[PDB]
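Report on the following structure.
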Amino acid sequence: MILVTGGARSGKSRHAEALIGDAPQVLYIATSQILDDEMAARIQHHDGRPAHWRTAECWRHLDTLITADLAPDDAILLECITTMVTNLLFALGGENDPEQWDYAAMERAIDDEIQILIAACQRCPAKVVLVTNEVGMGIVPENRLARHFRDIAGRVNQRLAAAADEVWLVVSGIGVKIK
Amino acid sequence: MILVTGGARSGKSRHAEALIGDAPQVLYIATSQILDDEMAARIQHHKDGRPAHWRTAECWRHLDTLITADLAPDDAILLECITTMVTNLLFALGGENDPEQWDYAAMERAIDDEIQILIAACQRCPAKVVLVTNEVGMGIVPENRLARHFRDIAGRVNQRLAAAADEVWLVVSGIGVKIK
Amino acid sequence: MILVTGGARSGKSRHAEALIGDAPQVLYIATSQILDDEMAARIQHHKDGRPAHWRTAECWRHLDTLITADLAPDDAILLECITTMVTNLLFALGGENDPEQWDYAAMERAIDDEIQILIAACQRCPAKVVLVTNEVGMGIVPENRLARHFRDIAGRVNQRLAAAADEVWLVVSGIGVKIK
């Protein structure tokens, strides 16, 4: 599995997708509807490429899709890790005010989902690429949630990078192999 | 052309300058007044020591005007800064209306057009062009609607220049990294 | 000395630790309580699963008092974090007065003057010196006045230490990148 990271509008997916290529059958795992839509949008016009790309919207129990029942000719494109987190944050936090949240415990649950993902990735014969974002080279947020989100988001990326076979840092659309 | 990116106080401007090197004729294009006044002051000092000719010009629109074909391959051009140019255009394009009421999609194309003119005006140019830009998307998503947009626009503007650059440098803590 | 940088929760200290490796005696200089409060706890837990002897201390001023010319080439020093040290100085230099009445220019000098000491100190210090800092200039410009300055001063400091470092590392998502 290869991890692709970068800042906002750094061109990481384009590269992440470049990573994939000509493996006719591909699975796109989208963390937001917003993302599941842009894809199934180009896969109606894209005839263009001989690729039979498939989407699915999901940020929970990845082991379900990132299966081992997939051929090693198949590839997987997952995007994006951070939106996964944010989502998890919201649901984990429940119907409560972010002011009254158990950030140490929430962090744990996310880790879990992270371990599962990391786990399912080991048992999948197919190529799996994960897109993430770098959100810690700025200044310390004023907002509370934001401060946490930043930390947690950063620690999660550490796990991934480590379980990653390859690690790509994209800057201004220029991919840099760090691992 | 050459692209130098990095953060605020990364020391890219000092890196870029070193890139130009021992050039005879150097034109510094400031995308803002401070930058211009800034360098206008420097030159009055290194003027006597060195034996290279430096000069400045404030322009952040229609750079093809300065990035011409009648320039010598020995000549050089330092442009600073691309991100201020961007914001500059945003205000101009936005005119006299409240930023809320702005059509960011449209302004964006206008900006794209503006970049295409420099990308292409860099292509025909014989002189060494150096472009100094900024990285601004490795932090948290801004609440301020304008910033959010700028953040994006500026990220996409960069991708484009980078793809046009023959060489790309990443300056961290003054340390340069050739990533292209 | 050696410099380590990257973002917030980038895995910079771990790398910092894996950089000293097996140095017999190690001294951790925390620029904050919390920084010290953890290293300590973390030491206690590994004090038996690690031959090397680790010790802690808090300091962010007159570091030449900790970094001396009487240490062994085998001795190590892991000072963390530079940026927290700059914050600390600011408040201390500004002090009683509201930040909006702050003279940043004058405060920048005092600060640098603190950087040299540490810098000059590492030169003298015969032991392996490792410094950790953060990259805080890759985001959008801050509205908060004091922040704006801090980012600025912080980048300029990173440059000072970077120039003097012998090795420079960049940490991204746990993975290190030797840029110098």
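Numbering, chain B: per Swiss-Prot, residues 2-181 in sequence.
Determined via X-ray crystallography, 2.3 Å.
Using the three backbone atoms N, Cα and C, a Cβ is placed for every residue, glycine included.
What Swiss-Prot says about this protein:
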type     : residues                                   : note
ACT_SITE : B:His47                                    : active site, GMP-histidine intermediate
BINDING  : B:7-14, B:31-33, B:48-51, B:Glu59, B:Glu81 : GTP binding site
MUTAGEN  : B:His46 to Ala                             : No activity; when associated with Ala-47
MUTAGEN  : B:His46 to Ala                             : 3-5 fold reduction in activity
MUTAGEN  : B:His47 to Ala                             : Almost no residual activity
MUTAGEN  : B:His47 to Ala                             : No activity; when associated with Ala-46
MUTAGEN  : B:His47 to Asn                             : Very little residual activity
Recorded positions among B:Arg10, B:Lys13, B:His46 whose Cβ lies under 8 Å from any chain C Cβ: B:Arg10
Cβ-based isolation winner (fewest other Cβ atoms within 10 Å) among the binding-site residues B:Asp49, B:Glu59: B:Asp49
Fewest-neighbour residue among recorded positions, criterion Cβ within 10 Å, set B:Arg10, B:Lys13, B:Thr32, B:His46: B:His46
B:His47 (mutagenesis position) and B:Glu59 (GTP binding site), Cα-Cα, nearest whole angstrom: 20
Nearest-integer angstrom distance between the alpha carbons (Cα) of B:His46 (mutagenesis position) and B:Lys13 (GTP binding site): 21
Of the binding-site residues listed as B:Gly7, B:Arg10, B:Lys13, B:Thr32, the one whose CA lies nearest the CA of B:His47 (mutagenesis position): B:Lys13
Collapsed DSSP category at B:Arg10 (GTP binding site): coil
Conformational class of B:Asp49 (GTP binding site) under the three-state DSSP mapping: helix
Fewest other C-beta atoms within 10 angstroms, as judged across B:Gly7, B:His47, which are the recorded positions: B:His47
Collapsed DSSP category at B:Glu59 (GTP binding site): strand
